[PDB]
Amino acid sequence: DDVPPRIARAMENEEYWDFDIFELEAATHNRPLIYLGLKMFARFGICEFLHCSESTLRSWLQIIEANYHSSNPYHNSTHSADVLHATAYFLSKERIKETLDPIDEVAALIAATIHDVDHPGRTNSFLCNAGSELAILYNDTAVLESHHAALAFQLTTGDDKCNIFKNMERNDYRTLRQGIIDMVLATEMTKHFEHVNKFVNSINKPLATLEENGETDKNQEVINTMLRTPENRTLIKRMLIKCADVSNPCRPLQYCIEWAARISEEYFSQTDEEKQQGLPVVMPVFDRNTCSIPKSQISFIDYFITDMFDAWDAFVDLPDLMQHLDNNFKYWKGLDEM
Ligand SMILES: Nc1nc(Cl)nc2c1ncn2Cc1cccc(OCC(F)F)c1
Ligand SMILES: [Mg+2]
Ligand SMILES: [Zn+2]
């Protein structure tokens, strides 16, 4: 409650898509997650649902944020707080509100908070080629995604101070734990097109078919019943976390550029280590000595962002994100000048 003024002023317009996440980063001194988590979890009423104290939530955010590595240019707690902001924005949209249940909202907001915890600033493919402890521990399969969810549950339930789940009932926790794990694991790159195509095929195309019939009261209930199944709610949750995770190209230009520099610097660090250690170079284009950041951002947006956000926008209606996406794409194209 008693927040200092600059951090309070940094968190004023957090329902809005335009949000100065880097000012929140500077004002909190690399602690944006704990302050933005407290406000978001309070506004959604999360501890009322989980029956946790404000003091149990505080310790939980603390130990989760602590295990985010500040030395990572991108994969630090500021990224998680940003993904929490985009997650809350999507939940607040009319289509998600009338489709998802309160337990899903709780699963999404916790999942955004924990989804990259203890990221080492290296890709899964780096850890497998290096034979890292977590690649041997997780058998080269979704190495970091399994670690994030597992460590998050180790930190939460391992201590009575941090366990925000301790006052829940048996069945509710099993359902909520399975929801979090599924959203955290869905962020793995190799499953990108699989999760996008399942969303298009099972949601967008069926929903577009039924919208051709009309705006009938009996028709809306068929649409409501179809979307609200457990299978389709899972597919929406995977899409929502996946979009929030890589929402930075749909941000205001000033933030879009900062996120590009951070993730690029992070991939250049891995490339310097791979050449030094003799490891196979998994991202050859991302070398600080040869990489055109604007052109790599264009390739990134064409490969992962454009179709995914096209489908998500067709479902949720996200005009501001697509307008920013267009403006940012044109900015990158305009910097060539050659
Ligand atoms: N602006 C960005 N540019 C680049 Cl080069 N990578 C980014 C960016 N924002 C997040 N990432 C991380 C990333 C990298 C590759 C794929 C990816 O996919 C999202 C899902 F498929 F895993 C996310
Ligand atoms: Mg991740
Ligand atoms: Zn992430």
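We're sticking with Swiss-Prot numbering for chain A, so the shown stretch reads 482-819, in order.
If you're wondering, the header gives X-ray crystallography, 2.5 Å.
From the backbone N, Cα and C atoms, a Cβ is placed for every residue, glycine too.
As written in Swiss-Prot, here are the features:
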- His556: active site, proton donor (ACT_SITE)
- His560, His596, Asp597, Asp726: divalent metal cation 1 binding site (BINDING)
- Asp597: divalent metal cation 2 binding site (BINDING)
- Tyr748 to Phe: Increases sensitivity to several nonselective or family selective PDE inhibitors (MUTAGEN)
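Taking CA atoms as the reference points, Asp597 (divalent metal cation 1 binding site) and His556 (active site, proton donor) are 7 Å apart. In this structure the C-alpha atoms belonging to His556 (active site, proton donor) and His596 (divalent metal cation 1 binding site) are separated by 10 Å. Other than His560, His596, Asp597, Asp726, the residues of this chain whose Cβ falls within 8 Å of the Cβ centroid of the divalent metal cation 1 site are, in sequence order, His556, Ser561, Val564, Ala593, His600, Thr668. Taking Cβ-Cβ distances under 8 Å and a sequence separation of 6 or more, the neighbours of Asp726 (divalent metal cation 1 binding site) in its chain are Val564, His596, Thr668. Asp597 are the recorded positions among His556, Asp597, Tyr748 whose C-beta comes within less than 6 Å of an atom of ligand 3, given in sequence order. Proximity to ligand 2 at the level of Cβ atoms, with a cut-off under 6 angstroms, picks out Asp597 from the recorded positions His556, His560, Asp597, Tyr748. All protein chains shown were included, and the count of other CB atoms within 10 Å of the CB of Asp597 (divalent metal cation 1 binding site) stands at 26. Fewest other C-beta atoms within 10 angstroms, among the binding-site residues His560, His596, are seen around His560.
Look at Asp726 (divalent metal cation 1 binding site): DSSP puts it in a helix. For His556 (active site, proton donor), other Cβ atoms within 10 Å of its Cβ number 22. Cβ neighbour count for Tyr748 (mutagenesis position) (all protein chains, 10 Å cutoff from its Cβ): 23.
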